Amino acid sequence: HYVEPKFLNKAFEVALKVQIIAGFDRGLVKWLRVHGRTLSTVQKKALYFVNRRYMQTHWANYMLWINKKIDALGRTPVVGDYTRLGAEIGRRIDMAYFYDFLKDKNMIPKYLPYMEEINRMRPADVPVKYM
């Protein structure tokens, strides 16, 4: 009974997703200090979804960057390495530039059921694709 290996250990994947989404969300909260009163509830929820979809579509590039670093470790990788790298991604990407773009150009997505489903997931469970 064969089993397919995950392409990244579940605990490492979870640490990345939790830290990335937490960091993107924190910057959204700060941006909403100024812009929350000029956006509807469904626009704000759509921006939370934007954070998750952004992670999903950039995941392959993140895996290249993460693996380049991990490959260069002269020791066994551990979960804390992934917490750290995920926190770096989640904090360094200044997502406010993108929120400003969407708001200014009237491209905040219409909030749909699929987006609500993604938003209601635990960050640990947001689907990512390796292949």
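All chain A residue numbers match Swiss-Prot; in order, they span 22-152.
Backbone N, Cα and C define each Cβ position, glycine as well.
The DSSP secondary structure for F119 (mutagenesis position) is helix. Every protein chain considered, the tally of other Cβ atoms within 10 Å of the Cβ of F119 (mutagenesis position) stands at 18. The note that Swiss-Prot attaches to the published mutagenesis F119 to S is: Impaired VERL binding.
Around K150 (mutagenesis position), the same-chain residues at least 6 positions away in sequence with a Cβ under 8 Å from its Cβ are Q77, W80, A81. Under the heading of mutagenesis, Swiss-Prot lists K150 to A and annotates it as follows: No effect on VERL binding. Impairs VERL binding; when associated with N-151.
Swiss-Prot gives this note for the published mutagenesis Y151 to N: Impairs VERL binding; when associated with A-150. In the structure as shown, the Cβ atom of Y151 (mutagenesis position) sits within 10 Å of 10 other Cβ atoms. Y151 (mutagenesis position) falls within neither a helix nor a strand when secondary structure is assigned with DSSP, and so counts as coil.
Rounded to a whole number, the distance between the Cα atoms of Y151 (mutagenesis position) and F119 (mutagenesis position) is 24 Å.
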